[PDB]
Amino acid sequence: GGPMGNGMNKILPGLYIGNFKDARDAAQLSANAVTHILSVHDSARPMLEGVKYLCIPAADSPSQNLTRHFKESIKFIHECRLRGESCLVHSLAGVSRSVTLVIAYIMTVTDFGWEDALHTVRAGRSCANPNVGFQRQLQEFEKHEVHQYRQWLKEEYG
Ligand SMILES: O=[N+]([O-])c1ccc(OP(=O)(O)O)cc1
């Protein structure tokens, strides 16, 4: 689909990943019934009408901590999806920052480790490829914390 994808892509029902242009595209947002946007990039802030935002200023760097944003991202995504609505998670390219948060979400709502969750994302968005630092954070999450996050999900929403 090219290095910034070909348009926003459905990953699971009610969950899409795209680039910054996709996130401003009224036609795509309308077509995909997107009512929530999780913006994770340098300059993230609410932009459009008709959309609930979660904005996480973050760099696409191994020095960027995204683990500390997993819980708020998962809550935001999950509450949207439980209401039958659709969430777009976007970054600059829809390759790394956004992909990482979606992987953490998939890992929490399935029994998948990060590699199986990445496979799931790539099936919908072929350009998905978190930076090697984000891969390490996902590996640590898999080892030490995803089990607690799964239980939290069950307790809060199950
Ligand atoms: O600068 N870059 O090469 C670069 C920037 C952003 C990238 O992906 P993003 O975190 O999804 O926006 C991926 C690569």
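Numbering starts at 1 and runs along the chain as displayed.
We read in the header that X-ray crystallography, 1.3 Å was used to get this structure.
Each residue, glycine too, has its Cβ placed from N, Cα and C.
Quoting Swiss-Prot on the mutagenesis of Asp60 to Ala or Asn (Swiss-Prot position 57): Over 40-fold decrease in catalytic efficiency for p-nitrophenyl phosphate. Of all Cβ atoms in the protein chains displayed, 21 besides its own lie within 10 Å of the Cβ of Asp60 (mutagenesis position).
In sequence order, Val40, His41, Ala58, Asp60, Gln64, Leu66, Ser91, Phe134 make up the list of same-chain residues 6 or more apart from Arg97 (protein binding site) whose Cβ falls under 8 Å from its Cβ. The protein binding site annotation in Swiss-Prot covers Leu92, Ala93, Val95, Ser96, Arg97 and is backed by a large-scale study or a structure entry.
While the structure shown retains the original residue, Swiss-Prot records the mutagenesis experiment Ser96 to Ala or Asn (Swiss-Prot position 93) with this note: Over 150-fold decrease in catalytic efficiency for p-nitrophenyl phosphate. Sequence-distant contacts of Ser96 (mutagenesis position), defined as residues of its own chain at least six apart whose C-beta falls under 8 angstroms from its C-beta, comprise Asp60, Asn129, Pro130, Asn131, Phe134.
Neighbour count (other Cβ atoms within 10 Å of the Cβ, all protein chains): 20 for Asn131 (mutagenesis position). Swiss-Prot lists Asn131 to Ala or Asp (Swiss-Prot position 128) among its mutagenesis entries, and the accompanying note reads: Over 100-fold decrease in catalytic efficiency for p-nitrophenyl phosphate.
Classification of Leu92 (protein binding site) by DSSP places it in coil, neither helical nor stranded. For ligand 1, the nearby recorded positions are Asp60, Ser96, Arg97; that is, of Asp60, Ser96, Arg97, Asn131, these have a C-beta under 6 Å from one of its atoms. The residues near the protein site, meaning same-chain residues not in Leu92, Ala93, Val95, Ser96, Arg97 whose C-beta sits within 8 angstroms of the mean position of the site's C-beta atoms, are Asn19, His41, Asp60, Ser91, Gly94, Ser98, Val99, in sequence order.
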